[PDB]
Every structure is written in structure tokens, then in C-alpha cells.
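All remarks here apply to the structure that follows.
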There are 4 protein chains.
Amino acid sequence: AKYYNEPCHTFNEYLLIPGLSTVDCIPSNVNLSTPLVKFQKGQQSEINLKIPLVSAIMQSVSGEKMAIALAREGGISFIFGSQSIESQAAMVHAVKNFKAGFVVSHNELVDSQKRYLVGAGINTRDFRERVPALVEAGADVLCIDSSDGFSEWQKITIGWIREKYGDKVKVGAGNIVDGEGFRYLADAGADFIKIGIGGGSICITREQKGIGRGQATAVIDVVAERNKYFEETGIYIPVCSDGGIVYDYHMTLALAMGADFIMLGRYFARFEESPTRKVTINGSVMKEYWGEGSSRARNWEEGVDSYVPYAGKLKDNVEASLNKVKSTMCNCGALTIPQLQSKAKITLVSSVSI
Amino acid sequence: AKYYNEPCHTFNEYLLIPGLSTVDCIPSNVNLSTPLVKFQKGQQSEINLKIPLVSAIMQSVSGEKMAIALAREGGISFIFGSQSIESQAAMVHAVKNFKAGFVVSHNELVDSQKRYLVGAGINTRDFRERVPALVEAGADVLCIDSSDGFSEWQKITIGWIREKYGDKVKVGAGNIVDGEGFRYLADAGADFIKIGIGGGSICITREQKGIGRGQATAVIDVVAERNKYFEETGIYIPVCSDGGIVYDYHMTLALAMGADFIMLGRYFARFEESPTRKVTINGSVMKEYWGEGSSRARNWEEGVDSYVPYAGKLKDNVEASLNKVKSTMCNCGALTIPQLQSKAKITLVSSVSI
Amino acid sequence: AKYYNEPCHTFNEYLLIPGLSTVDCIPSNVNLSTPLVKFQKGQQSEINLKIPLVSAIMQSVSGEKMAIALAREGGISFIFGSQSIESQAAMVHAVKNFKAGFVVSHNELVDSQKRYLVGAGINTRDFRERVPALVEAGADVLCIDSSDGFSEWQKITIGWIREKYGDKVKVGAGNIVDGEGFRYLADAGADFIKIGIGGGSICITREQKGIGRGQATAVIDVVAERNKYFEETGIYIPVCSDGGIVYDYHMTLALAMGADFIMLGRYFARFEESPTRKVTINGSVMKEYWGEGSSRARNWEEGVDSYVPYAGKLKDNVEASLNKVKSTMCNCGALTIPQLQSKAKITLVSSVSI
Amino acid sequence: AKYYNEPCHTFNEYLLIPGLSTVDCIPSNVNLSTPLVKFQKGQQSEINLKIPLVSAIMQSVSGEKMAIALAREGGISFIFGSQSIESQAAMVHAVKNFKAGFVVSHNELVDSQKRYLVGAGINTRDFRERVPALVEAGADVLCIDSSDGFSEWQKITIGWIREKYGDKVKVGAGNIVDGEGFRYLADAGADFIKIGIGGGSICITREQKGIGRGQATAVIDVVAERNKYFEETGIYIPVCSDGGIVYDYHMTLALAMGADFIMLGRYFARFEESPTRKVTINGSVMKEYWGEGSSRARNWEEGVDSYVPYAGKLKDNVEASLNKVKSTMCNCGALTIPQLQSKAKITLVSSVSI
Ligand SMILES: COc1c(C)c2c(c(O)c1C/C=C(\C)CCC(=O)O)C(=O)OC2
Ligand SMILES: COc1c(C)c2c(c(O)c1C/C=C(\C)CCC(=O)O)C(=O)OC2
Ligand SMILES: COc1c(C)c2c(c(O)c1C/C=C(\C)CCC(=O)O)C(=O)OC2
Ligand SMILES: COc1c(C)c2c(c(O)c1C/C=C(\C)CCC(=O)O)C(=O)OC2
Ligand SMILES: O=c1[nH]cnc2c1ncn2[C@@H]1O[C@H](COP(=O)(O)O)[C@@H](O)[C@H]1O
Ligand SMILES: O=c1[nH]cnc2c1ncn2[C@@H]1O[C@H](COP(=O)(O)O)[C@@H](O)[C@H]1O
Ligand SMILES: O=c1[nH]cnc2c1ncn2[C@@H]1O[C@H](COP(=O)(O)O)[C@@H](O)[C@H]1O
Ligand SMILES: O=c1[nH]cnc2c1ncn2[C@@H]1O[C@H](COP(=O)(O)O)[C@@H](O)[C@H]1O
Ligand SMILES: [K+]
Ligand SMILES: [K+]
Ligand SMILES: [K+]
Ligand SMILES: [K+]
């Protein structure tokens, strides 16, 4: 067996040490643009998010309304794939054609036709039928959804997409937690790679499957491999820190450690736009939230079902969260995510102080 | 005094990092066969379990019914030796002759005569009389039961067995927690060595005797010594991780760290087949469970007596546990235990994340 | 990104190991004098506190009465700047002219005219108007108050002061937590540098902003840079450990680690002289205490409002605290703060023992 | 300031790993004799305890009855010195002349006249008068009682004793927690050195004074210095682990780490023979226990007053404790304390497993 020198850590175990803040760095001047899909050295990504936040590929998070609301603020949602091909394609189509008027019976993220961008999750099983349907519906990007992306099944899925669509259809893959996993999916052709196993808030109320790694350590390790890969091939593959974001400052940390964007479930589940029921229990307005591994999810094993405090509209909450991220970025002397990734000073905190 | 560079750790402090999962690895194709007794390089063990689980040498765990139920699923039970020679021999005989019809007044683990295999615990005191009786009764393997197997008494016991039966009678020894202890029992002639002191769940409700070591560290250290021993002598001695299994994923970890099989007490005590009373307390069906060191056990000092939640039939529970182990093995890219031991990537987790 | 070899620690994680105590070291012979502003090798600071304690630049701590009471015991207060220029200048003037008799409508810290010394906090925004007013009022020293002093805004503020007053007006700067930050403010011209971000007791009831560092690690790191700076330039810049003092022995630790003086908020908020209301809740006399980042403070975001147990007069409490500090200093073989900083033996304690 | 590479640890953070147990090692054959005062290489100590336990120099622990009861079992008590010279001398005399019949108005520890041995605590202040009185009363050994023995006052006290009595009067000194402190008292002439600051159970209900060190680390460090000192001078100075013994196995650990004997307060306070009142609170028989630093103690600052569960007669409790120590010693392959100190394998345990 192979062992490691240091134990893995979570975001709660880190803090940022300030760098030189210039008179020109104020929250409003901070640019949160970030690449979504791979590109070559010197190029720009074909798809750039205006804010580094994407909603989780979950039934209780990314429905049509969430996708529209998030795209309006500059991010993108990945419509859940744990539903019928027809049902998921309908949501994608609804998002792509939302601005239409008569239909035959500032930071918005849109395509060349001013239509909101939207992503869609796929699986390694029915892709031969699901992918064409999502492509037809107008999906802007796809992502293989899995608890263990270090699999030949993902390579096969990406291969089929490349053979049928070449590099015209974008597809992310995951999840992985180390350089080996990243490298495998990179060579397989993934446009972006998702990082994270066992770090989601859903795991708080469930038992360990035995596989996983502290989210912070996973991002740091994968990012190092991604940078090495860039140096060897000239190909820059964006990576996504998926899960484990508990507080707003965790967002800044994930980005500082090298993640290009962040995927969140619980964070968005709390909003009015999530596709779940708003329930009031003893004066407390809550929203439903369950894992994709729960029996409640897959039936169209693991299992986690819970409630999250209602937070209102997505817009006001994201604005507040990102204002804090931008302010912290200025503390670190960064006006952009790439500058933050270059200048960030990250310290581990003692367990005693926690 | 001799000190160590790193502190010892328990199973809860580890997680497995996924490896490449091939299209051919599905739970049903995973082989959990494993050697029980020592053999030379290139040989196969004379006794191979079909599943890597054996029940503890305890009054509250391994009785006749447990032995039959576990053997039926591919494992083996070690009938407790903390009872009269006559009483223990009777249980062994009952297991060996269970399939008999008229008696004169798929994954089953059996001998050449299709009789379920069964083991029996012995002590370093009355072995001259207990061993012959167990051999006559048909015991397939014996194991010296002790909290500290690094003892001349164990060497003497194994020696007497070798002098009387040669290598025709198999006998495990233990418990030890480091290379020195392993080496001593290996040179003494033990067929398999049990690892673990102070890691049993029984210790949760009792005070430390002062001796012990984190179960994970103990297995890792002993396994390293065992592999070194194999390289020097060509003799492969199976080792058993005894105690400390709290969750199913701990089983996968123990195996990944090098243990050939696992001994459990609490896990099996919960089943209908354990020899203890099923008691209902306030709507909760429980089963009794007490340590062999408790005054309640030895009287035919330490002391631990408690209850464990009823889990029903052994069969359904083991199937569920092993299905999870096999699934995790596929995440790690392993179709067998030896392949897992070779490919496993094991990371320590921070105390903060725990 | 830049990472660190060791995690940061708080004061609770340290203890002092005794050194040789001489017959001449008794609490009463211990000298707690300490420099407040920078000086060259071989010189004495133009301003020396008689005790190493200064009260925080907070609305709920440093008002006129606090400033008089603390100066009487040998320390100095920094009148809060989160109020109108006119209001703050009035408090400064009131302190400077407290001993006056007819006014036209042993360890005391005083100026050449026997007037109590007093400091005043300033900000990087209205200094062009606030500074002249404070200077006119008689402020003896100023200090830029900020959660992140590693800023060009602080350099600009110090620059303006130097251009207008040369080295005749003393001004501290902060806060910083590492050598880089210290170095920046040192080169900018600061007379003393304050250390500490996120370590204040106020943070106990609030969420992390994402920036910070264990107070002990921050002091140790900054002190090392300060000593290096002294060796390179011959300039000795006093540093202040700001926040995180929970127990009296933390004072001794901060000083032993190299801090010349200590800034405290909660400690002084408990006294009769703090400018907040004394409220009795269920038989418990308390005093109000809120952070400068709370909405309650700035309105003339973050937010922390709470109560601290009443402790009575500042005099008796400081005497008791310092008697303990002096006794511990004698345990360490030190009769002065500089001797303590040279002889102190500081050990980290295990999280288990905590 | 001077810092250390590793944090200090307590006894709870350690466990012993078994060594080879020989057929000749059974509890009854284990010899717990141990030296009390210094001797040269090749010699035997002039005073050897029959068991390695001594009672604390406390008002609530070591009175006349305790001294007699402990001496009867082979240990020695140090009559508290926090009382009048006349009062303390009376207790010493009472112990020395307990076996007398008409008075003019197996493992027992005795002198050449069959009189129970007894020690007495002294202070660095009134020794010129207290020492002669204790010597006259028949005290067999003295010990300077202090929270910080790294003091010129202790050197002066030992010096006065040597000048007046030469090496005919034995006197221990302490407390210290590192090699420097040990070395100072060794060169000063101490017959034995006590280790421990802040590790006593009394500290559980009180605030840190700021000085101290984990008890285990303190013993290990001092023992290393003591062994180095022995190699350089040929003088063997016994050391005493004072305080921090919570469980019986802590005794074995302290001895294994190199301490020759152990001083305990709480342990003995629970017995019928302690000089405090036996009080029954709600069906629970308790005994009083307070620190020597409490105002309740010195008045003939710190302060700790509490209750300990009644345990009955000293005899039965010590026998049980030592039976466990001896059994563990056999697990480690040791028949004597020196053999244990040579063969012991000591591992640190993870904070997670604790
Ligand atoms: C696929 O969605 C996830 C993801 C992305 C992760 C985890 C997880 O449990 C599930 C649900 C698990 C499901 C639906 C079972 C199928 C599978 O195994 O893919 C996790 O632990 O890390 C990441
Ligand atoms: C023998 O069964 C065990 C085993 C295997 C272990 C422990 C233990 O306490 C007992 C009971 C202890 C008994 C019956 C006393 C006799 C003895 O000492 O063997 C333990 O701590 O690690 C392993
Ligand atoms: C300025 O007073 C402080 C200081 C000294 C510190 C912190 C802090 O939050 C505030 C209040 C924050 C305010 C008033 C907002 C403006 C600003 O950012 O300066 C902290 O975390 O470390 C040190
Ligand atoms: C002297 O008895 C002790 C000892 C041995 C220790 C401590 C302690 O507090 C006291 C009481 C402290 C007193 C009576 C005040 C005088 C003094 O300082 O000696 C401790 O922390 O480690 C060891
Ligand atoms: O059932 C589940 N168990 C564990 N993780 C899950 C499950 N369902 C989704 N996830 C992961 O958890 C992420 C959300 O983490 P969260 O933002 O902390 O709530 C998702 O994007 C997935 O990667
Ligand atoms: O009384 C006891 N004290 C400590 N360990 C015990 C005792 N009795 C049995 N054991 C050990 O605990 C193991 C069971 O651990 P468990 O599976 O965690 O319950 C047994 O196989 C023994 O090795
Ligand atoms: O609102 C706030 N949030 C965090 N820190 C604050 C705030 N206001 C003041 N502080 C810091 O906390 C210090 C006081 O720490 P305290 O002595 O532990 O209460 C001040 O001197 C500031 O440096
Ligand atoms: O007031 C006190 N404070 C701290 N330690 C004390 C005090 N009085 C005695 N001690 C120490 O505590 C030891 C007893 O530790 P205990 O056996 O854990 O109760 C004594 O022998 C002293 O060294
Ligand atoms: K900054
Ligand atoms: K895999
Ligand atoms: K000292
Ligand atoms: K042994």
C-alpha cells in the first residue's frame, strides 16, 4: 500500500495572511471572471464564467429556475441528470429559450445569441441517448456526475463524445482527489475536472464510504498536478472545487488554492429558486436538501435527507458573499482570481485554536 | 527506554484514495478469498477462507450456532476456550457433524468431507489436555487466546503441539502489536498471528491496562515485519487484525493495510446466532456482550459488560457489509485482497476534520 | 500560492519553563518599563511606558476616564477615532489638562509638564483634518487603526504626517501578522507596529473574515523580522501584541515572545472607568463591549456586541495582574522585559493536555 | 527567547508496547525496590524504598497516620512543612517512636532500629531553625518543597545543610522540569530531585500561573540529563515524578520513563489515613483535598479546594495498584524497575484516539 507524509485537511483549517493592498483595490474593481473549459497556453477559454460559482448537479438544487437566476448573476447551473432524458432536456431548452416572446405551442452569462448559458449532468450509462438530446436542447456544457471519476467508464464516455462531436461539445469529468485521478481524466480529454469526494455537507449526516480526502488537500494536490500538466503539454485544464464550502471565506480559500471555480449544493439549496418545497417548521422557513446518493434521489446504498434555512432570493445572497470574497482578495493584494492564486499566502491553523 | 517517531493511530483516522476503476470491476466479480495459515513462496495456504471475517474467541460470540452460520457464508468461528474442555469439544463436534442425518445416540467453508470448518481457542495452561480433545472433536484450526502473545508460554504451547502433531495441527497465536512480537511468534512456529491490544470495543467502557497501540499502526507495523520475514525466509504468515472494527469501511482499511483476515466480536454479537440472550429494553431489542477479561467471563482484574443493538440474522448483515467492501475495492481498482494490498492508497485524516 | 511549514498557534498553546531565580528577584524589584516609539541603536525611546499595557482604540474602551486611570498606573490609552474629530480632540484635551485648577470657561505616565500622556487613533481617510486637531489638542502619540495595515493607504498617511511634522509627531501603524507586513510599515516610517488580526476576543462571537493568524505565531514571526530589521538598519521598532489576551499569564507570554507592549480591549472594558454602561442582569453586574467592526460602532459588514463581567476599578485589577506577571518573570530569572525576552524558555503544549 | 522542537505531553498520551514475557515473570516475583538518595557508580543507595510511592508534602495528605500506614507498605511520607516547626517535629517524632511500649510522659520500611522511616518537607526560609528540629525529631530524609526549585534559595538551603551536617543529612530539592533545572540542583548537592510543575490534579480546578510543562515530557527530559550527569560524574541522582498520576498505569509509565519513585497527593488523600475530615455528601463518602498554594493552606495567590472519593484503607488500595503495575511490568519483560527502565517500549498515542 501507498501512504502519505501529511494528513489531509479541510477548509476550516486554513486562513489567508494579508499581502500589500494597493489604493486601486476596492471590491468594485475586482474581476471575478474565470475559465470553465480547457484551452492552450496564450489562449482564452471559449467559456468564461463572470463569477466563479456553479450550482451542484442535484435534484434539490439545479432546476430550470436556479439555472436562470444563477446565469443572470454570471454563474452557471448544471441541470441534474438523475431524471429522464426527456425531462432534463426540457429544462435545458426552457433555460436556453427563456427570453423568447411569442412561442409556437450586467453580469448575465449568455451565449452569442444573448441566451443564458446552462450546463447539464450526464452519467456513464445512457450517454449515447442522453447526450444527443442535451446537445439538441442547447446545453452549453456537460459534466459527468460521479462519486469516483477515476474510472474507465468516464474515459469511454468522453471518448464517445469526442468521436461524435470532436471538441465542439464541452464535457467536464470527476470527481477525483489527487494528481493521478486528474491526470487520467486530463489524458481522457475532459474539458474541466471536478475535485472532491466525501467533503460535501451531505456527508455530515451519513457514514463514511471509506474513500475520500480533505477538500483543501485535494484541491492543493490536484492544482499542483494541473500546473505540472500545463507545463508539460501547454494545455490548461480548469478545475472545480466541489463541495465543502461552509462559510463565504471558504470560497476565497478554494480559489486561492488554485480552483478556477466552485460547485456548491447546500449554498444554493437555501434559495427561493431551488426546485424544492419551502416548508415552515415552528416559525422557521426551511428548504429541502438531499444527496444524490440517497434512495430518495436515485429511484427514477447511501442516503441523506435534511433541511436548510431559507435565505431568500439567490441574487442578494450571492452579491453579499462575493462582496466579502472581493474584499478579502483586496486584503491579499489581488484584483483577479489568477492574481490571487499567484499572490495568496495560506497558513494552516492549529486544531487547538479551532 | 525506547520511544517512537510517530504516535499510533486508529482506523477512524484513515481513508482510501481511489485508484483506476476498470470496466471489469463490479462487486460481484470481486474475490474475497484469503489465506488462514502459513505457506511457502509459490504455494497456496492449506486453508483459505471464502470471506476475510472470523468471529472472536469469546463466550458472548462464538458458540455452535455462530460457527455454523459464519461457515455457511465462507468465514470461520473460533469456539471460545473459556469453558470446560468437554464443553468446548462438544461444540466443535456439533459443528463438524451438523450435516449428519441419522445419528447414533455456494460460499460455504467446508473440509474435504463437506463438513463446515471450525476453529477453537486454547490457552497456555491446560493445552496438554485441551488440544488432544479438540483435535479428536475435529477442530480444523486452533488459536492461542491472550492479551499479550509476546510470551514464552506461547512458544512452549506451540512447541508442544509441533512435537506431538508436527505441522498437521494448525495453531494461530497472539496478540501482538509490533514487529518484535510478530517475529517471536513466527520463529516459534505460529501458523497465523493475531494483531491487537486495547483496540477492542470492549475497552470503550473500561480503563487502560497501560499496554497497547493504535490498531491501524499495529497492523501496518506488523505487516511490514511480516513482508520482511517473507523475503528473508520464503515463509508467508497470514496476520489477523483483531478488534477495533467500528464501521464497515474499517474492514476495507484493515485489509488494505495488509491484514489477511479480520477478527470481530461486537459485530457478530449483534446477530441472532450469537449465544447470548436477546433482551428487549424499552422497545429496543439488544443482545448481551462482555469481554473475556470481565469477572463474568473468567470464573469457570478487568471487566466490561454491555449491550449491542440487535441486527437480525448474520447472513443479511455480512452480505451488506461485504458488498460495501467490494464496492470500495473496485473504487481502488482491486478485484482481490492481494491486489488491494498492493494498490491501496491510504491517507491519514486530520483530527480537526474528525 | 505560498504555504507554511507549521500551523499558527494561540497563547493558550504555550507555557514558560523556569530559569534560574536569583535572590535579588522579587516582584517589587521587577521593572516593567518599555519603549513605545522607535529609536536608534544605543538610544532610549523618547516615550517609555511604565507598564506594558495600553487600552484598545475602541468606543467601548478608551474614553477620557480610562485614559486618565491607565496613565495614572503607568500605561497609555489610545482615545478611539470612530467619532467626530471635534469629539475625539475634546477627550484628548480633557486628559492633557486634567490637573488644571482654575480654568477659563508614583508610576504615573506624564510628559515634561507633568500632564498625563494620551494617544489617539486615526484612520487613513480624514487624517489631513483629524491629525492637526489631535496635535493641537495635545495628543502625545497617534496610531492608525485598521484590520489590515499592510496597505498603501497607511504608507500615504504616515508620509503626509512626516511631510508636515517630520519625526516630531509619533504614529504607530497596523495591524499586520507577518514579517512582510512589518517590513512594509517599518520602511513607511511607523514609530511602532501593532500585531494581530482575528485574535481579539470579539471574534469569539462572529464568523471568520478569512484573514488572520494565531496571535502567538504572529508575534514570534514579526519579532524575528523586527530583530532582523534592527540588525540591518540599527533602528529598533517597538511592536505591540494586539488582542488575544485571555488570562494574565498570556501577558507574560506575549512579552517573552518579544512584544514590547500589549493592547487589550476586553480586559479594560470590565472596569468602572470604561465609557460604557454598567448593567445588572440577574444579580450580575456587567459592562457593554462591542467590536469596532460592528454596525453599532461604525455609523457616525462584521458585528459583535456582548457583555463582560464587572471587575471594579482599573487600579486594583492591573496591580494584581502585573504582580503575577512580575512573579512569573522572577521564575524565569528576569528583572526587566528585555531580560525576559532574552532568557525566556517557551514550550508549546499538546492539544491533548488542553 | 528559546523555543522547542516538540510540544510537551502528559501521561495520558502514552502507552507501553509489550516485550518478551518470560515464564519466570509473575507479579509476585517482581521487585519494586528503588533508591531514594544519590550514590556513586557501583554503590547502593543508603535509603531504598520497598515500593516506589511517596505521599505528597501536603497538609491534606501527609500527617502522622499516613506516614505510618505508607511506611508499613514499604513507601515513605514527607510530613508537611506548612505548619509550625514544633508541630511538624512532633509528627516526625510520633512516627519514629510509634513502636514504643511504655513511654515516659513484611514490606515495612524501617531504619536499623526497626523504626518506620519518615521524611519531612522544609522551606527556603526558616530552615536554620526547622532543620535542626526535624533532625532531632529523627527525620530520615528532608525535601525542599517549592513550585520552582530552579532557585538560588534552594542552593543556599542545601549549602547550609551541608556545612552543618555534611552528607549525613539527606535532602531532596525541586521542583524542576528540564535538564537545566536538574543540573543546577544536582551541582547544588541535592540527594534527589523532584520533577513537575503544573501537572498536579489540583491544577484541574485553577488557572495556569504561566509556568510548567507536560509531566511526561518533563520526566523524559530530566531523566536524560540525569543519565548524562551520571556518565560525566559517576553520581546517580534519583529523580521523583511529582504529580499527574491519574490512573494506576500512569505509575508504570512514570517509572518506565526513568523516574525512580513517584510522589502523589490525590491518590493518598482518598484514604482513611489522610489527615482530613471524612465527609458524606448525598450518600457519597468523600475526603477533603486542597493545594498547598490555596489561601486555606498558607496562612499559618493561587487556591484550590475540593473533595475526592473515599477509597478506604491505604493498604488494600496500594496492593491493588501495585499488582497492576507488576503485571504490566511482566508484560514488558521486567522483574525490577531498573530492568523496566532499560527495556520499556513507549509509544505516544494520537489525540484522536483520546
Ligand atoms: C454522483 O454524485 C455524487 C458525487 C458527485 C460525489 C459523492 C457522492 O456520494 C455522490 C452521490 C452518489 C451517487 C449518486 C451514487 C453513484 C456514484 O457513486 O456516482 C461523494 O462522496 O463525493 C462526490
Ligand atoms: C484473552 O482475551 C483478550 C485478548 C485477546 C485481548 C485483550 C484482552 O483484555 C483479553 C481479555 C483478557 C483476559 C481473558 C485475561 C487473560 C489475558 O491477559 O490473556 C486486549 O486488551 O487485547 C487483546
Ligand atoms: C479597526 O479595528 C479593527 C482591528 C484593529 C482589527 C480587526 C478588526 O475587525 C477591526 C474592526 C474593523 C473595522 C472597524 C472595519 C475597518 C477595517 O477593516 O479596518 C481584526 O480582525 O484584527 C485587527
Ligand atoms: C510548594 O508546593 C507546590 C509545588 C511543589 C508545586 C506547585 C505548586 O503550585 C505548589 C504550591 C505553591 C505554594 C505553596 C506557593 C509557594 C511556592 O511557589 O512554592 C506547582 O505548580 O508545581 C509543583
Ligand atoms: O448523497 C451524496 N453523498 C455525498 N456527497 C454528495 C451526495 N450528493 C451530492 N454530493 C456531493 O456534494 C456536493 C455538494 O456539497 P455541499 O455544497 O457541501 O452541499 C455535490 O456537488 C456532490 O459533489
Ligand atoms: O475483556 C476484554 N478487554 C479488552 N479486549 C477484549 C476483551 N475480551 C476480548 N477482547 C478483544 O476484543 C476483540 C473484539 O473487539 P471488537 O470486535 O471491537 O468487539 C477480541 O477478539 C479480543 O481480541
Ligand atoms: O469588530 C471587531 N472584530 C475583530 N477584532 C476587533 C474588532 N474591534 C476591535 N478588534 C480588535 O480586538 C482587539 C481587542 O482584543 P481583546 O483584548 O481580545 O478584546 C482590538 O484592539 C482590535 O485590534
Ligand atoms: O496548590 C497547588 N497548586 C498546584 N500544584 C500543587 C499545589 N499543592 C500541591 N501541588 C503539587 O501537586 C502534587 C500532587 O499532585 P496530585 O497527586 O496529582 O494530586 C504535589 O506533590 C505538588 O507537587
Ligand atoms: K493588505
Ligand atoms: K476509481
Ligand atoms: K526559577
Ligand atoms: K510480553
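Numbers in chain D track Swiss-Prot; the residues on display, in order, are 2-106, 222-416, 430-483.
Determined via X-ray crystallography, 2.0 Å.
Note that Cβ sites are derived from N, Cα and C of the backbone, with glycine treated the same way.
As recorded in Swiss-Prot:
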type	residues	note
ACT_SITE	D:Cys319	active site, thioimidate intermediate
BINDING	D:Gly20, D:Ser22, D:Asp264, D:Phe266, D:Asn460	K(+) 2 binding site
BINDING	D:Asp261, D:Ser262, D:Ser263, D:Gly312, D:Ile313, D:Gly314	NAD(+) binding site
BINDING	D:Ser317, D:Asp358, D:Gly359, D:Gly360, D:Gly381, D:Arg382, D:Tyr405, D:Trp406, D:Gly407, D:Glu408, D:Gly409, D:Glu431	IMP binding site
MUTAGEN	D:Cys319 to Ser	Has less than 0.06% of the wild-type activity
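D:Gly407 (IMP binding site) falls outside any helix or strand according to DSSP and counts as coil. Listed in sequence order, the binding-site residues among D:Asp261, D:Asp264, D:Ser317, D:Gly407 whose CB lies under 6 angstroms from an atom of ligand 1 come out as none at all.
When the C-beta distance to chain C is held to under 8 angstroms, the binding-site residues D:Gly314, D:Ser317, D:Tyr405 reduce to D:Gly314, listed in sequence order. Gap check: D:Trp416 and D:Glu430 flank 13 missing residues, and their CA atoms are separated by 15 Å.
Taking the mean position of the Cβ atoms of D:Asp261, D:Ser262, D:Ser263, D:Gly312, D:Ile313, D:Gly314 as the NAD(+) site, the remaining same-chain residues with a Cβ inside 8 Å of that point are D:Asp264, D:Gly265, D:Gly290, D:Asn291, D:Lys310, D:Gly316, D:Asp358, D:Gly359. Within the set of recorded positions D:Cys319, D:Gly381, D:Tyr405, D:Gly407, D:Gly409, D:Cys319, D:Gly381, D:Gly407, D:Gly409 have a CB atom less than 6 Å from some atom of ligand 8.
Missing residues between D:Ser106 and D:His222: 115. Distance between their CA atoms: 31 Å. When the alpha carbons of D:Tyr405 (IMP binding site) and D:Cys319 (mutagenesis position) are compared, the span between them is 12 angstrom. Summary: among the binding-site residues (D:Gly20, D:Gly312, D:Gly359, D:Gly407, D:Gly409), the fewest other C-beta atoms within 10 A of the C-beta are counted at D:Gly409. Annotated pair D:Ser263 (NAD(+) binding site) and D:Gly381 (IMP binding site), C-alpha to C-alpha distance, rounded: 15 Å.
Checking the recorded positions D:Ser22, D:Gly312, D:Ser317, D:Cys319, D:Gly359, D:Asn460 against chain B with a Cβ-Cβ cut-off of under 8 Å leaves D:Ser22, D:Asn460. Annotation note: D:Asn460 (K(+) 2 binding site) sits in a helical segment as assigned by DSSP. Taking Cα separation as the measure, D:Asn460 (K(+) 2 binding site) is nearest to D:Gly359 of the binding-site residues D:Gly314, D:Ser317, D:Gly359, D:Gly381. Of all the Cβ atoms in the protein chains shown, 24 others lie within 10 Å of the Cβ of D:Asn460 (K(+) 2 binding site). In the three-state DSSP assignment, the secondary structure recorded for D:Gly20 (K(+) 2 binding site) is coil.
Secondary structure at D:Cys319 (mutagenesis position), as computed by DSSP, is helix. Each of the binding-site residues D:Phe266, D:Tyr405 was assessed for Cβ neighbours inside 10 Å, and the highest tally belongs to D:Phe266. Checking the binding-site residues D:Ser22, D:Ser262, D:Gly312, D:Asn460 against ligand 12, the ones whose Cβ sits under 6 Å from it are D:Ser22, D:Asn460. For D:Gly312 (NAD(+) binding site), the nearest of the binding-site residues D:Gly20, D:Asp264, D:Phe266, D:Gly359 in terms of C-alpha separation is D:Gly359.
Highlighted here would be the binding-site residues (D:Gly20, D:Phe266, D:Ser317, D:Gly381, D:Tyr405, D:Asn460) whose C-beta falls below 6 Å from ligand 4, but none qualifies. Contacts of D:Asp264 (K(+) 2 binding site) defined by a Cβ separation under 8 A and a same-chain sequence distance of 6+ are given as D:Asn291, D:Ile313, D:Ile327, in order along the sequence.
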